[PDB]
Amino acid sequence: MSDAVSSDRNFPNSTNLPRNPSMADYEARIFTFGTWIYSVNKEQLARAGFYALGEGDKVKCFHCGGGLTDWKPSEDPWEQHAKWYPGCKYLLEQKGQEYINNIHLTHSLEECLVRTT
Ligand SMILES: CN[C@@H](C)C(=O)N[C@H](C(=O)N1C[C@@H](Oc2ccccc2)C[C@H]1C(=O)N[C@@H]1CCCc2ccccc21)C(C)(C)C
Ligand SMILES: [Zn+2]
């Protein structure tokens, strides 16, 4: 008999809010990174599964672990994390193990651009 003390129905208790992206996700994550920037919006990076530890740039992955620093002028979080250590909960399940494996093998993204410049 599966008890299931989390995934079953809505309204867990009270404090546990649904999610609220533009309340404790977009502004919250970014607030941890700072006004500073480098490549993409830090929020986007956080959405994938990243969170700053107070200090600028020093950011680590959630659950899966693995710290990331000294980002590249043009790079995505999906490819970065998946390449160094593909073991995130939502990240893996998002595009299945197939996508994660494909990413960690050859170059990805950047397709359909007139004629490869
Ligand atoms: C252009 N891509 C950029 C984002 C990039 O890869 N940057 C690399 C990078 O940040 N790396 C390499 C990994 O080191 C390895 C991890 C796994 C396998 C092999 C090496 C580990 C990681 C790194 O330096 N992580 C540091 C180590 C000290 C503690 C700490 C705490 C919070 C955030 C980051 C870190 C370089 C610049 C340091 C090499
Ligand atoms: Zn991760």
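These residue numbers are counts, starting from 1, taken along the chain as shown.
So how was this one determined? The header says solution NMR.
Note that Cβ sites are derived from N, Cα and C of the backbone, with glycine treated the same way.
Here is what Swiss-Prot says about this protein:
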- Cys61, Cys64, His81, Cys88: Zn(2+) binding site (BINDING)
- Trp71 to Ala (Swiss-Prot position 310): No effect on interaction with SEPTIN4 isoform ARTS (MUTAGEN)
- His104 to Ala (Swiss-Prot position 343): No effect on interaction with SEPTIN4 isoform ARTS (MUTAGEN)
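Here the features listed in Swiss-Prot are painted onto the structure.
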residue : record               : Cβ contacts under 8 Å, 6 or more apart
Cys61   : Zn(2+) binding site  : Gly49, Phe50, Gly67, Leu68, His81, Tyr85, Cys88
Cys64   : Zn(2+) binding site  : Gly49, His81, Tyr85, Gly87, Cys88, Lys89, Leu91
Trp71   : mutagenesis position : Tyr38, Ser39, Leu45, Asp57
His104  : mutagenesis position : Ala82, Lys83, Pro86
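A Cβ distance below 6 Å to any atom of ligand 1 is met, among the recorded positions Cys61, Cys64, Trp71, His104, by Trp71.
Take the mean position of the Cβ atoms of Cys61, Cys64, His81, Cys88, the recorded Zn(2+) site; other residues of that chain with a Cβ within 8 Å of it are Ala48, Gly49, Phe50, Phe62, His63, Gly65, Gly66, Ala82, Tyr85, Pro86, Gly87, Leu91. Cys88 (Zn(2+) binding site) carries neither a helix nor a strand DSSP state and counts as coil. In three-state terms derived from DSSP, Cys61 (Zn(2+) binding site) belongs to an extended strand segment.
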